[PDB]
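One structure below.
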Amino acid sequence: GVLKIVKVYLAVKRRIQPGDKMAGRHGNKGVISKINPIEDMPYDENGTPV
Amino acid sequence: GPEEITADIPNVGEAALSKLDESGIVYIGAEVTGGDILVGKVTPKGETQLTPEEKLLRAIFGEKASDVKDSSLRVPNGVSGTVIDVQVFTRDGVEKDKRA
Amino acid sequence: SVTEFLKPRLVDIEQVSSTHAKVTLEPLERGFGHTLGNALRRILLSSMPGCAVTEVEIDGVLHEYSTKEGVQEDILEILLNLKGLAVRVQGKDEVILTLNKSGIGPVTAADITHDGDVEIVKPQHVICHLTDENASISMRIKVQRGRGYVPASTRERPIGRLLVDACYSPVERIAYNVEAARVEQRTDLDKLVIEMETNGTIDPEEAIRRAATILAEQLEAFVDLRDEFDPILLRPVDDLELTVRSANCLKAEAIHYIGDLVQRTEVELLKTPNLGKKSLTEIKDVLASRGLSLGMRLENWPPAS
């Protein structure tokens, strides 16, 4: 009873945002709480932020 | 009667059919959001009795409108993306369209 | 004197490289070096203007999740490469560049068609690679000026136009140091050295001056410290084609607008003299002809006029 089938594929890109879950390899997991502007971050003697 | 996959839907505007090709299937690379039409399809609803009002409707707005109804595939609400691939499967013995 | 501060001046600029510079400010009073340095660093990292690629059109491609025959890279990788193209525009806030290439080899920024008001500061920037002799690429690239970071999702288009996230800031990093200044006859003055790393599209001195101008404009506020209804409701009652007696009854009640009429209930109209059920039915009919009804509630009427 089936004449035809049409399949459509949609692609999207997801960026990182507060509420996403991150982890290391040692069981240290967490959730992102805030995206901080570049000049608010701690930096070293050469001006390189983390 | 069989359902037809077509680009000619009587109850939708010209703008809503702009992203469909001649076969009633969306183009590759189109940006779509919730509510947009991907595949246009109609379902038969014809009857063998024609009332005077039905005759007036057919005379003024055409016979295609009075025979079929919209059953198209639409993007679910809250979904967006880009069309990157389309596949068509046709039963053996049925004629193939341009896209296939 | 006590109320006499020494004003810093720009002493020297050391152009270590095309993208690395040092700027010296001297002399500075006790404590002003850090006060100026931190504010200047924040402004320089935050608010400098620049140009960036925002749109790309390639002849044979429809979207970015695809490939081109004879090209080593995906379309996404080409867009990422174009996101790091440093361009200086001399006379306008928008420009379109053209790239045409063919043959085996790398396609770099030196292959972009020359423009009078467009300068390429890194001609060796690689864009893609062509791996076939009978292969060619042609594209149009849109560049415009701005500041900050504007992702393409926040900001119809024909199929084939590819959006690129815009990073307008030309400054890569800022560092600063405060040292002792060997002034003629004092030993309590400082010197501020600012190390600047950019992409080569902005002059250090004009960056410093622009940051100082922004800071002064923001300061000038502290320097002087001190302390819709729907249109149909606004139409007059006589716009309704009411009968003579209905119009007289409504005028006797001092109703001059539709907003006044729709707020009145059926009971109040019925209790009014000289208004029967027929005229109230006619009023309801003419209101229903425009999709209105009696018994609506409104806040802040009359509409301040």
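Chain C is numbered as in Swiss-Prot; the shown residues are, in order, 4-158, 165-236, 248-325.
Note: Cβ is positioned from N, Cα and C throughout, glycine not excepted.
Taken straight from Swiss-Prot:
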- C:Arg45 to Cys: In rpoA112; temperature-sensitive, blocks RNA polymerase assembly (MUTAGEN)
- C:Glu165 to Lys: 5-fold decrease in CRP-class II promoter-dependent transcription (MUTAGEN)
- C:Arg191 to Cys: In rpoA101; temperature-sensitive (MUTAGEN)
Candidate with sparsest Cβ neighbourhood (10 Å radius) among C:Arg45, C:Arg191, the listed mutagenesis positions: C:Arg191
Cβ atoms near C:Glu165 (mutagenesis position) (within 10 Å, other residues, all chains): 8
Spatial separation of C:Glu165 (mutagenesis position) from C:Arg45 (mutagenesis position) - C-alpha basis, Å: 38
Cα-to-Cα gap, C:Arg191 (mutagenesis position) vs C:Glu165 (mutagenesis position), nearest whole Å: 64
Chain A, Cβ under 8 Å: which of the mutagenesis positions C:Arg45, C:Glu165, C:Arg191 qualify: C:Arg45
Within reach of chain B, those mutagenesis positions of C:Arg45, C:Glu165, C:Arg191, CB-CB under 8 Å: C:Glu165
